[PDB]
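Below: one structure in structure tokens.
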Amino acid sequence: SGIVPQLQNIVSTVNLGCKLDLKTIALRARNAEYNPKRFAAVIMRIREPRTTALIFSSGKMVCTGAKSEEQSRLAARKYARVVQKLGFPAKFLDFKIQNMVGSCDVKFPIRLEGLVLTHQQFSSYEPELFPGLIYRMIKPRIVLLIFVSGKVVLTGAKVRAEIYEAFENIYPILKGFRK
Amino acid sequence: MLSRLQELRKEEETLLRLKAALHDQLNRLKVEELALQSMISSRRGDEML
Amino acid sequence: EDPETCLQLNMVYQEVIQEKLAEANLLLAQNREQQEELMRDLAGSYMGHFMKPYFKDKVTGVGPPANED
Amino acid sequence: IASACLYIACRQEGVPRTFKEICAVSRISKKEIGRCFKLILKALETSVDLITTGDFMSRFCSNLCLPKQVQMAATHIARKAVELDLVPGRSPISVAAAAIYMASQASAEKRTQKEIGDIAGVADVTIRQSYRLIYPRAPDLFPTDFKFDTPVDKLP
Amino acid sequence: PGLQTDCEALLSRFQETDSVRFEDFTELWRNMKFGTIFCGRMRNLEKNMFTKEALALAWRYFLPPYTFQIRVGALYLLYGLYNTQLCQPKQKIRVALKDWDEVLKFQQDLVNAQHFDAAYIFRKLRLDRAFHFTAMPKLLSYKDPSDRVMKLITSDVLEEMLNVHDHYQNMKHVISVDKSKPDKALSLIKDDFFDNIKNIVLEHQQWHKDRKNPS
């Protein structure tokens, strides 16, 4: 239809290109946490694009939380500059957007029971485990959490076009089951 | 208060049934009205000659 | 004779049934308002919450600081 | 894997139990049961039909000391409630517990939310939440020919 | 404590007479010895508290959604209670504001129906100043009802409906240019409207009786 999903999250990774001493970064960065009894990365937050970078001792950074590809690239470069200033030989190699969670609302209640009955080979609907139907789209390798309130959460895409084509594929199917 | 609540809801379903009947009557009435307009146009068309 | 009388009598019949529809829809409005009153009763709620510190945060639940008095 | 297979078999035969009725027996948490259940359905390339509310009724009403009349009552209530969309997107077990609570408080043998929560494996808060959804439409859900000693026009 | 039962008993023994005359209520008052509902030892505090409860209950029955017969019965009950009290500063009937415009139209319907007994009783209550014209009854802190279906449909409504319908048919028979058969554009009138509304009201009253019949 005319509604398109709003990207809510974008997970990207980057190779800083040098081994890091996480204790140093956690002692000198501005918003870092380092609980090596809970996870093995330094969790830095920033405010300008509102993203969270997990920085690893191998030099591989994971910037999550952005709402666009460009914001994610800018945030990753920001964390790169941060670790640079801390006296590390950090560069910006191999930036890759690894996930894009978009959301949307088709604005009509849906019959999940009928949908899983007619699409048994894709959808998984277990109301005991999750109140939403999990539709594994196959043309783009996307996963949709479709709910009875009409909300549809697309996730798993590497490119925004994948999110868009997945929602375009799923919209007629839901229109067929308009409660 | 569920006694009163169910009395009120039963009245509600009854009055919805009455509204359904009267609305069908209204729709068929306006269809008759359009039919009348069409045929009177056709019949006054036979005296403007 | 001439269906103009058909028009006028069908119009007055539409008028009386439209008065009936307005009355019935008003009863529907009053009954649905009664239903919503029942639901706000189910969703209604104390007086201890208004004791000695009458004002209090919805966050922490502590009163304002002391007056100068 | 054994617990997930037990659950899948119980579901396939047409007498499905809940994960809480397999975790209650197995030594692993419901989380792992559900994970391995999805993994098994993925591996075997098979599927299992969706549970309905009428599947958990011959067992819930029998584990409770309810008569057969109250059992068919709650069956009818739950089936009509899921029919009339009073409970959208809520798990069939909670709807079953709510319907059983309604038909129990209406009939001779009354059961509280606690006992029904223990049997069905549903938190009493969920019973409340999905009972308030079928609370106003109580009479048109019940069976027409239904004897009782507590007026269906008054229920908590 | 049991007072509502006596109130309902008197109102039922009254409505079973299908009468509005206050003489019948006087006969029931003397028969039930209802006036001695206050007789008996009790100190001033509990006495006027009980009187408050009784007047509030009778007034509650005086208002909708009760039948006209029940309402006139409750008006007579209010007269009999307020006039026979043991409290020296007689307790007053708490009249909310939102109920005044309904009580006034009820009094007007009483005097229009020439029910001068009940209308005179209400006038006597308003002259003796037996009312506290409050904002809400029941100071705040912290049966036989009337249906909407009779306001919708009754005998005269369906009578006028069938009159308009058969007049509509008789004018159909004359509008057509030929007397043998009407036009083929006007045959959409429904004959089951009476039958449909009859089915609806009969299902309603049948469900109503199988409701008031117990299991």
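Swiss-Prot numbering applies to chain C: residues 81-125, 141-164, in that order.
According to its header, the structure was obtained by electron microscopy, 3.0 Å.
Placement of Cβ uses the backbone N, Cα and C atoms for every residue, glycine included.
I grabbed these lines from Swiss-Prot:
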MUTAGEN   C:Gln94 to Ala  Abolishes SNAPC5 binding in the absence of SNAPC1. Minimal effect on SNAPC5 binding in the presence of SNAPC1
MUTAGEN   C:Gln94 to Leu  Abolishes SNAPC5 binding in the absence of SNAPC1. Minimal effect on SNAPC5 binding in the presence of SNAPC1
MUTAGEN   C:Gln115 to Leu  Abolishes SNAPC5 binding in the absence of SNAPC1. Minimal effect on SNAPC5 binding in the presence of SNAPC1
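For the listed features, I'd like the structural context: burial, neighbours, distances.
Shown in sequence order, the list is empty: the chain has no residue 6+ apart in sequence with a C-beta less than 8 angstroms from the C-beta of C:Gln94 (mutagenesis position).
C:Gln94 (mutagenesis position) falls within a helix when secondary structure is assigned with DSSP.
Counting only residues at least six positions away in the same chain, no Cβ atom sits under 8 Å from the Cβ of C:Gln115 (mutagenesis position).
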What does DSSP assign C:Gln115 (mutagenesis position), in three states?
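Assignment for C:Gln115 (mutagenesis position) reads helix.
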